[PDB]
Each structure stands twice: as C-alpha cells, then as structure tokens.
Amino acid sequence: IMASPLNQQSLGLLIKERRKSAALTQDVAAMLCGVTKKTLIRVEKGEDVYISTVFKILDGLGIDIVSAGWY
Amino acid sequence: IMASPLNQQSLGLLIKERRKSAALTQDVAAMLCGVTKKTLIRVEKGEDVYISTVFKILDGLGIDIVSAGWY
Amino acid sequence: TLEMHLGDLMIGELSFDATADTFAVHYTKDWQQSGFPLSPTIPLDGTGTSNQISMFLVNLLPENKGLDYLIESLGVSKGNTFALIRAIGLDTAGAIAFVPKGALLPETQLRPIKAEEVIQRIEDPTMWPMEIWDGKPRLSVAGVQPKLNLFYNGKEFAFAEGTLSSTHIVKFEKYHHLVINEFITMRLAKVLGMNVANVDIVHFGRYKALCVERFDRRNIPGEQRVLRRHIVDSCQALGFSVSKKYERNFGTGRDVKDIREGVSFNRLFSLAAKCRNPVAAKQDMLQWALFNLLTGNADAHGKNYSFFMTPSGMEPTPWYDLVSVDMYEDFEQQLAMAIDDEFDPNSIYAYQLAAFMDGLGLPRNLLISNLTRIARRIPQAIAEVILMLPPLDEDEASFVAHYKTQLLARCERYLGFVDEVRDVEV
Amino acid sequence: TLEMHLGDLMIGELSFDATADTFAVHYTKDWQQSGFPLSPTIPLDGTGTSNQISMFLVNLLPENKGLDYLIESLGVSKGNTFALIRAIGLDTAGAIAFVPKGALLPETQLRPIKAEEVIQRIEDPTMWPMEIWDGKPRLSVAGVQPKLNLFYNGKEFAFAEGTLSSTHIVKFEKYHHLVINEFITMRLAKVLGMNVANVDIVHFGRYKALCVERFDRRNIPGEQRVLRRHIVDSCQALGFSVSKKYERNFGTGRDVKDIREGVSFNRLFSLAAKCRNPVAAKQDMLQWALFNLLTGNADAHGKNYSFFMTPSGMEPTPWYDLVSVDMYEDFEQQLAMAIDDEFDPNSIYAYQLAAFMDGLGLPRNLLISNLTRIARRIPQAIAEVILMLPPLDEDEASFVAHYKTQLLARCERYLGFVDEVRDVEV
DNA sequence: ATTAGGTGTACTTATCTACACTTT
DNA sequence: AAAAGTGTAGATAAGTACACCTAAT
C-alpha cells in the first residue's frame, strides 16, 4: 500500500479499497455517490474522469485528501 | 494560509498560489504544463475539468497530494 | 462535579450547578487532542450547552416504569437528573462512567446467579410490571417488556459490580410470543447478511428469555475485565430530547398528527455526514428502513438506532430491538418514522417510496435494488430461522405460522408494486 | 578520512580508501532524515558510488592552471583528489567544509587587503600569464581572467580564514574590456527581470575589477559570521565528469564533432524533474538559453548553471558568468550547448529553434513568447545599463558602442525569423 | 444468480487554436 | 506600448447517464 503521493491511478485504487472496505456493491456505492457504476468503474481503474466525479465519490466515501533555508 | 481538507476550489486556489509563488504568467505555466491558459484559468477558478488536466498542472508545479474499538 | 471515566482512563469532567440548575462538560487536553466527544452536541472544547448535556444525560435513563424503580432506590426528586446519573453512573448505555472524585471500587467481586434468583423476579417482587397492564390506550414500548442487564461468560449469569459491567442483556417475555418474535426477526436480519446484534434464546425454569450480546461491550477471557466502547443513539446524535424519539413527539392524537419535531428519516440520514463513511451509513439506514418495513416493525424509532463514537467519526452500530409489531393488534401500528409523511404502513405504495427516496436526494433504483434483494431472499431465509428455535407448544407454533404468513404477505405486497416506483411522478 | 561540516553542524563523513583507491560517503541519521545529499548522485543512505563522488569532488577544483597553483601550495600530485579537497576544504563551491577529525586552526580573524597587495598580484607571478597553454587555446578556458574569492563588507576587502568564507568573487581583467562586458551582460540580465547574481565594478589603483556577490553565501551585518547555502552545478547534478562541461567533451575537432557525451540542453532540462518546481526551472533554463543566444554567449556550459540543494528538492540559482563571446574573434565561437545539433550561432534559424523546442517536448509558442519578449526589451534595456558604467576612455566607449551595435544586430536578426518557427516542418 | 464489466444511443461537456476584450 | 488576466468562436474530442446484456464461481 502507498502512503506516497497520489496519482490518477492510485486514487482510483484508494477509492476502490475504501469501497471494498465498506463491503459496498459498485452499483449501490455509485448510486449513493450520485453516479452510474460505469463511471465509478472508470474512476477506480484510474481512467480519465471529471474532477467533480472524483470529488463526489471521494466526499461520498469520506476520503480526505490534503496538500503535503540557510546554513 | 493553508486549509488541510481539499475541495475542487481550494485545489485550484492552491495551484494558483503555487504558480504565482513561482512568479509565472498563466500562459507560460499553462504551456509548460501542456494545457491552454484558458484551461489553467478554469482549473484555478475551481471550475470542472478533466482529472488528467489537474494532474498535469499538479505534477508540473511539483504539488504533492496524499491520502490522510476499543476504549 | 463528577469525573468522566472511560475504561480505566479519565477523559474529563461533568460539572453541575445546583443554584443555576445548569450542566457543564470540560475535557482533558490529552482527550481534546487524541479523543472524541460524548456526542456531537458536546464538543471537546467545552462549548457544550447545558441543555444538550442535560438531554444527553436524560437519554441514558430508562424510558419505562423501570425508571420509577430508580426512584425506589434513589431518595431524590423526579426532576433530579444528576443524582440519577450518579446512581447508575458506573454502568449505563455507552462506555462512560461518572465517578465522584477520589472514589474507586477496583477490587470488587462477581455475584453468580442461580435460576431461582431469576425466576424470583418474574413473580414481580422488587420489580416491574406491578401493574402488568398496557396501555392508556394502545401502548407501547412500556411496560410489558421486563429486562435485566447481566454478565454472561457463556455458562453462568451474574450481576456486574464495581468496575465490572454487564456484557449481555436478558429480555424476559410476559406479552405473548415476544421473545420468539424478536428472535426470529433478529436472526432473519443476520441471515440476510445485515449488521445486527447476536441473540440467543435462554431458558429460566419454564420461562423463555432472549439473551442479547451487547456490541458496545466485550469480555476478556483469562482475566477479570469488561471492555466498553462508547456509543450514542440518534437522539443524542441529533441533540433531541428523549421525547423526540418518535417523529411525532406529542403522541398519536390526530390533532397533533401534523406536528412532527422528532426524529424522521431525513433527520436520520442527515447524520450520514458525521459518519466515517457516509455512503455505507446511508446504505445501512436504508436497509434498516426497508427491513423494518418488510418485517413490519412500526416501533423502529430514534433510540433504536445508534452509532459508535470514534475520533475519526461516527460509525453505525449493529441493528437491535427488531420486532414485528404487525403481529400484535393491541399495539400502535403506525410507523414511528413516516415514509414521505405517511405513518400508515398499509398506505405505503410506489408513490410513498418514490417520494421517500426523492426526499433523501437519492436515486430510486437504490431502493428498488435494496428492496427487491431482501424481499426475494426472505422466503428461503425465514425457513432457516425457524429451525434455530427451541421446543415449542402449539400456540407458539401457530404464532410462528402466522408470523411466516404475515411476513411472506408483506414481502409479496411490497414486491408487487416495486416496478411502478421508477415511473412515479411525485 | 574527512568529516563533512555544514555550517556549525557535522552532516556526515567522507571516507577514502587508500589501497582500493575508492571513495565513500556516509551520513548522520539526523541529516538522513532532515537533510539533503551533497548531490543527487551521492544519496543520504550512503550508496554513492566512488566514481560519482570522485567526479563530484573533482568538479569543485579549478579547471585552469590555478589547479597547478593549489598543487604549488599543497605540493601534491595532480591525480590526488583527497589532498586538494583537504587543502581547500574550508572554502569551496557550496556550503560543505571537509575537516580532518578534531582539527581546527584558525581562531578566525580578518586580514585586510590594501590595493598595493592587489597590484602586486596583477603584476607578474603570482603566476597568471598564462599563455600559451598549450596548445593555442580558443574556448573561454583559454588564458587568464584572474579572480580571487574574497570577503567584502561593502567597504573593505579581506581574506577569509577558517570558518569564515569569501562572500564575493573579485574578477580582474587582463584581456581587453572583459569586466565591462560581463558587467553590461549581467546588468542587462538583471534589468530584463531575469534571476541573476548582483555585480558591481570595483577599482584597484588604475586597474578595474568586477565584484560579484556570491548567492551561495550570505553575510550577517552586526556580527562576524558567513552563512553558506549548498549548491551543485549541472555536471554535479547529472553526475558527469568535469570534462563533460561542454556538450562536446573531446574538443572542437571535426573528427569528434559528432561525438557529444557532455551536457546538452536536453540533459539540462531533464533535471527539471528533480527541482521543487519543474515548470519554473524549465522556464529559467529556457530564458537562460534564449538570453545567452541573444547576448551571444557561447561559453554557457555545464558548470555555468547550478541549483540550490534542499530537502524538498533542487532550486535553480541566479545566472552567472554571462559574457558576450561574439565580441572576441580570438576565441571559440561555437556554442557549448548546441541548438538541435547546430553548434554555429550564425547557422541558427527558425528551424533550429523549432526542432530545439520540439526536442524538449515543449510548445514553440513558448519560445516565440520568451524570445519576442526579451528581444524587444533589450533595446531599451541596454541603454539603461550603459548609465550604470563608471567613467570611460575612448577605447572602452568604442567597445561599448560595438557591443550595443552587435547586441541590437542579434536582437533584430532573431526577431527577423522568429515568426516562421510555428510553420516550420521538422 | 450475483458482482464487476462492456455494450448502445442521446446527451452534455471539456479541450484546443485564435481573436479580441477589460484592466495595468 | 504594452502585460497579465479574462472571455469568445468553431472544431475536435470525450465524458456522463440510462438501460440492456456478458462472463464467470
């Protein structure tokens, strides 16, 4: 598993794992997140999607993402 | 100041601030990131965009985003 | 002033103002940083209003004549919340113990119970009912269900004393075939794959009782301890008085029928935001609603749904107190929580469900899917549940037959109009 | 074995194997966690190869006969890297000091310098003839532009000793009108809004010299100290030997003309990935290339471009050593880094730039923008720079006139064909 | 016989390359 | 004599939903 900086794919993977962690059907989770399951499949596989979708699913599943001299 | 939880807008703002932090014009940064400045404007304003775009600009400007019982 | 102890750890202080008659709650900085609040309405920063604290504490108390038992042991007034909570403080709903400063009974013992001692209470000495009669009129929830919270090691039952606490809840039946009802319903829930508390029928003398495993409590074999996990009901989550447990809090009178200030399905689903995983929560809640609809539970209300409290957020608890009310006609058959402003189960059609889902801002096909899944699986499921039963008499058998018939009837009835739902215009 | 000191802190150890003739670098865990490596080719885990360490250390040394001067004071062989770094360890390029264990001499004081001491060095040796080496040189490694890195408080110059280090670089001119060239070029850079080191002309006796402010060194007024910030050139960044500073590392011979193992623009831009902000870096590099093209700097090479090293990533340094070679026809006029396999500045046209940007995978319009912006800004800029000059004689005036003319000529020449770039077919 | 998937229209939308606009 | 940040327009390309059907276990 990656604590590393996220990319388009690892985000989809994260979503997928968080979904499977809740033992949720794709259709059910997608419907509840307000998207078709096909879109959720696209998101999980890291395929290109609207940022809005990603944030819908992310906010849906309660996933929080955050932004990470002289000598 | 930096707000920890990210949304569609604060991401665009973050990008805009990191861009202006480097003192880069929109056209130049957009061009170097491989997008039209109009798209970069869309992104900065938090308007809906392809995730790929967001990641192009994010990866371009060196912005890293990461996933955050009993008794 | 009382100290708040969670397990062996003190998470803060509950202070009571005698003169002002006001409550205050303040937390340790350690807990402020690493911990979680009693409820959403009593934050760690100590901004909790006296009202919310009071209502929260009241929600922990018994809602039945059993309360009047607490008045029998206690020497205080009905209007006194503090003394009552102080009395039952050591063991209550949730993992929180309210301890006077510098007072601990760590070294205490166990008090084993022989069946005669249990049977002794069924005679209703030193115990409800007295006063065995419901209702004024049409019940419910009181006082016909006598219960005892006890420690159960898998063999012998015992009373919890001191730091120890009851790991199980034993529910004794007076009214006809209630244990069998709740047993079949709960097992039916579990068989369907739902998240539900574990139940087993236990025998005391000639009397049958329902032993329920507390999910907020875990016993450790090999040593003496009882592990608690903090939880809150939906009333405590929404910051509602115990009276608001029902969507209509002023009673079933047709004059006040239009006034609903209490817990509704919208108010319930609104709590999904505070959950660690809102989608899963809404799924659980929806399946809870549909399940209660199919099993004909009209008593499903605010305090029958609770959440685990954690630093990361709330989590829904396993279902509990699942009973088919449709079986008993001496009770109130209108739903505690209406479906799109409809409290009559018999008046539920494609429209009510369609508008119900539309009212939640959720797709209807979610309900169609969730409903069709269960109702179709119940016929084979209910069969497996009946075989889990102990020996019965003819009345009980007839009751179970009636139960099966009614359940199947409801299943068919709902399964009848599900297709219409998609095309409904609200 | 030498200890690595950054400021007042020891960041690790550089170990040298005499028998194996191999170098090793190992770091303190504190520095491993919170710090940054000497370069990308010498990681904190201590996996840095002897080769990369060697090349890195060699890259710190003088590339001219000055090397033989350090050999004159040290008295060791050319093939000895350790002794040289051991000798100059206290002051070198970057913030790193190499200190033998438990040994510090200085009890640091100041050694003020009077002009006579400088003229004595401007006078014969004090060896800096340096011609004719060997060999009839051409490219700006030729001959001598004698310089000394010294401490400058804004008033008096002094030699840096011990922990103290030179905050400025004083460059004396022998070859005709070099100080004015570098001054005008650097000031022209600064005027255009580019990131460039600050330069001021200083006078010693009748001799003129160029005082350059080190960006890797910062002096604190009100106290005696010199703060260092670590940096690395592109050779040290790409892990290339000093010989690879020029894209053609085997010389300008028409036999080796096709062989380029050295630093090119692609290899340079490849480093943008390691920067904290790749876009800004690529921007800086692009403007660097275009600026050098417009100002006619053919000596811009690997060691003339450097990066600040930080734990978060590399950052580009201000430009330095900017000079117009087109003025001097006794030197090598072919670019150190070619534009799309074209080393002749006079052969650069829309095609070369188009393919150059295409080779970087960047839009042409970017180059059109960056080029068009500067080329029009130079005419008004160069005027402002001339006013920054001290009093001149007729020779210098003629030189500046020639410089201005050549500059404007280049600007127009490039501005001529810039538009064609978009429509080019590579 | 259920979940994770690929189809299919019809629909809505982002992206791109220029030009031209409102304010420094 | 702009510069940087905006929008506009046709044209290309691509996401979304909605429901039907597939392949396995």
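Note that chain D carries Swiss-Prot numbering, so the residues on display, from first to last, are 8-433.
If you're wondering, the header gives X-ray crystallography, 3.4 Å.
The backbone N, Cα and C atoms fix where each Cβ goes, and this holds for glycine too.
For D:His308 (ATP binding site), other Cβ atoms within 10 Å of its Cβ number 24. The ATP binding site annotation in Swiss-Prot covers D:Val151, D:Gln152, D:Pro153, D:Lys154, D:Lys178, D:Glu220, D:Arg221, D:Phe222, D:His308, D:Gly309, D:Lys310, D:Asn311, D:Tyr327, D:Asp328.
Mapped onto three states, the DSSP output places D:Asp306 (mutagenesis position) in coil. Residues near D:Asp306 (mutagenesis position) in space but far in sequence (CB under 8 A, at least 6 apart, same chain), listed by position: D:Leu146, D:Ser147, D:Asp328, D:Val330, D:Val332, D:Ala343. Looking at Swiss-Prot, the entry for mutagenesis of D:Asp306 to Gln says: No autophosphorylation.
Under the heading active site, proton acceptor, Swiss-Prot lists D:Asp306, citing similarity to another entry as support.
Across D:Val151, D:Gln152, D:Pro153, D:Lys154, D:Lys178, D:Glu220, D:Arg221, D:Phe222, D:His308, D:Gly309, D:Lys310, D:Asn311, D:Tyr327, D:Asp328, which the record gives as binding ATP, the greatest C-alpha separation is 24 Å. When other Cβ atoms within 10 Å of the Cβ of D:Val151 (ATP binding site) are tallied across all protein chains shown, the result is 18. DSSP assigns D:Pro153 (ATP binding site) to coil in the three-state reduction, outside any helix or strand.
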